[PDB]
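Trainee: Sending over a structure as structure tokens; questions will come in a sec.
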Amino acid sequence: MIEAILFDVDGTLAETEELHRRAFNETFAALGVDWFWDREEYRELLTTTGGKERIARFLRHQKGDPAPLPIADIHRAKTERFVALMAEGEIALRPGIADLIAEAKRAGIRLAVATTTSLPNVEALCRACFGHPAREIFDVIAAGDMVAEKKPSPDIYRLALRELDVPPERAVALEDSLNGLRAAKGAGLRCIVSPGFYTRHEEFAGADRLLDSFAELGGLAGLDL
């Protein structure tokens with residue numbers, strides 16, 4: 001039985017990371033520092049999950065301007081920009097996502113996000129893509145600093161499962177990245193992977209299904225096999 005479906009957010013519900021990159025760059029520009037993350041560098045920086053963590057890693061190694069503000073302050077400013085960007089643009093859910101979530105709801109299946117993205121990021125996506133606050137879409141929101149150890153650690157998925165009160169055998173995860181797959185699998189979850197722009201280069205050995213589009217599931221039916 002599928003009692004619950006768990007979703008990563010960025011790269012799974014919607015293709016958002018390019019917008020995140022824009023928000024980072026426009027933030028650095030706004031602060032007047034010489035930092036710029038191009039697509040190539042951002043692809044590498046995405047192996048560090050967590051916004052603050054990604055900023056920290058970069059600032060530990062980069063040779064340009066020193067940080068003018070602490071990590072958290074930079075991330076807050078970037079978050080405000082991302083939230084604004086989500087509100088104005090026309091971000092679409094990835095193919096198949098809307099239909100799967102509607103099917104699940106009709107079927108009395110609970111939905112959760114398990115993500116390294118922050119809560120304001122989740123809210124922004126839900127408002128823009130679903131037209132409703134996150135709590136109206138997802139029964140359980142496990143996000144950001146709610147756990148100490150980020151993906152590939154399974155901790156965020158363990159938290160999500162604990163809050164859902166659903167054991168892994170009655171749940172399934174949808175992911176877009178290797179770190180995500182590893183985190184789901186470490187929590188004992190079957191995991192459906194469909195990569196996005198920034199993770200198409202990765203390898204997903206051990207994914208229960210690997211798809212070009214979540215639409216290939218044909219909804220709930222594709223989760224059983």
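Heads up, the Cβ atoms here are built off N, Cα and C, so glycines get one too.
Dumping what Swiss-Prot says about this protein:
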type	residues	note
BINDING	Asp8, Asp10, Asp176	Mg(2+) binding site
ACT_SITE	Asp8	active site, nucleophile
BINDING	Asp8, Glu17, 50-54, 75-78, 115-121	substrate binding site
MUTAGEN	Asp10 to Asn	Loss of catalytic activity
ACT_SITE	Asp10	active site, proton donor
MUTAGEN	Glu17 to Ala	40% to 80% decreased catalytic activity with xylulose-1,5-bisphosphate, but no effect on activity with ribulose-1,5-bisphosphate
MUTAGEN	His20 to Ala	40% to 80% decreased catalytic activity with xylulose-1,5-bisphosphate, but no effect on activity with ribulose-1,5-bisphosphate
MUTAGEN	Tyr42 to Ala	40% to 80% decreased catalytic activity with xylulose-1,5-bisphosphate, but no effect on activity with ribulose-1,5-bisphosphate
MUTAGEN	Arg54 to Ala	97% decreased catalytic activity with xylulose-1,5-bisphosphate, but no effect on activity with ribulose-1,5-bisphosphate
Trainee: I'd like to know which of the recorded positions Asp8, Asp10, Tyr42, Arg54, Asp176 sit within 10 A of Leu119 (substrate binding site) at the Cα level.
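Mentor: The recorded positions close to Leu119 (substrate binding site) (Cα within 10 Å) - there are none.
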Trainee: To the nearest whole angstrom, state the Cα distance for the pair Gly51 (substrate binding site) and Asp176 (Mg(2+) binding site).
Mentor: 17
Trainee: In the same chain, which residues outside the set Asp8, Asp10, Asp176 have their CB within 8 A of the centroid of the CB atoms that define the Mg(2+) site?
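Mentor: Residues close to the Mg(2+) site, other than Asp8, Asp10, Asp176: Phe7, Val9, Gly11, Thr12, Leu13, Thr115, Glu175, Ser177, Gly180, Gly196.
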Trainee: Fewest other CB within 10 angstroms, which one of the recorded positions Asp8, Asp10, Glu17, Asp176?
Mentor: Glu17
Trainee: Which of the recorded positions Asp10, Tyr42, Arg54, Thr116 has its Cα closest in space to the Cα of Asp176 (Mg(2+) binding site)?
Mentor: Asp10
Trainee: Is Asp176 (Mg(2+) binding site) helix, strand or coil when read with DSSP?
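Mentor: Going by the DSSP assignment, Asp176 (Mg(2+) binding site) belongs to neither helix nor strand, so it counts as coil.
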Trainee: Three-state secondary structure of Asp10 (mutagenesis position) from DSSP?
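Mentor: The residue in question, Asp10 (mutagenesis position), is strand (DSSP, three-state).
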Trainee: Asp10 (mutagenesis position) to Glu17 (mutagenesis position): how many Å between their Cα atoms?
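Mentor: Per the Cα atoms, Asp10 (mutagenesis position) and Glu17 (mutagenesis position) stand 6 Å apart.
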Trainee: Rank aside, I only need the closest one: which of the recorded positions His20, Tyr42, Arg54, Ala77 has its C-alpha nearest to that of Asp8 (Mg(2+) binding site)?
Mentor: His20
Trainee: I'm trying to understand the geometry here, so how far is the Cα atom of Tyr42 (mutagenesis position) from the Cα atom of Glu17 (mutagenesis position), in Å to the nearest whole number?
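Mentor: Here the two Cα atoms lie 9 Å apart.
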Trainee: Among the mutagenesis positions listed here (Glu17, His20, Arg54), which has the Cα closest to the Cα of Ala77 (substrate binding site)?
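Mentor: Closest recorded candidate to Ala77 (substrate binding site) by Cα: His20.
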Trainee: Under 8 Å between C-beta atoms and at least six apart in sequence, can you list the same-chain neighbours of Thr116 (substrate binding site), or say none if there are none?
Mentor: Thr49, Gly50, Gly51, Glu53, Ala143, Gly144, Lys150, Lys151, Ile156
Trainee: Under a criterion of Cβ-Cβ distance under 8 Å and sequence separation of at least 6, what residues of the same chain contact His20 (mutagenesis position)?
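Mentor: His20 (mutagenesis position) has long-range Cβ partners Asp10, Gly51, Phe82.
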Trainee: Sort out the sequence-distant neighbours of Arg54 (mutagenesis position) for me: same chain, 6+ apart, CB within less than 8 Å of its CB, listed by position.
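Mentor: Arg54 (mutagenesis position) has long-range Cβ partners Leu45, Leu46, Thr48.
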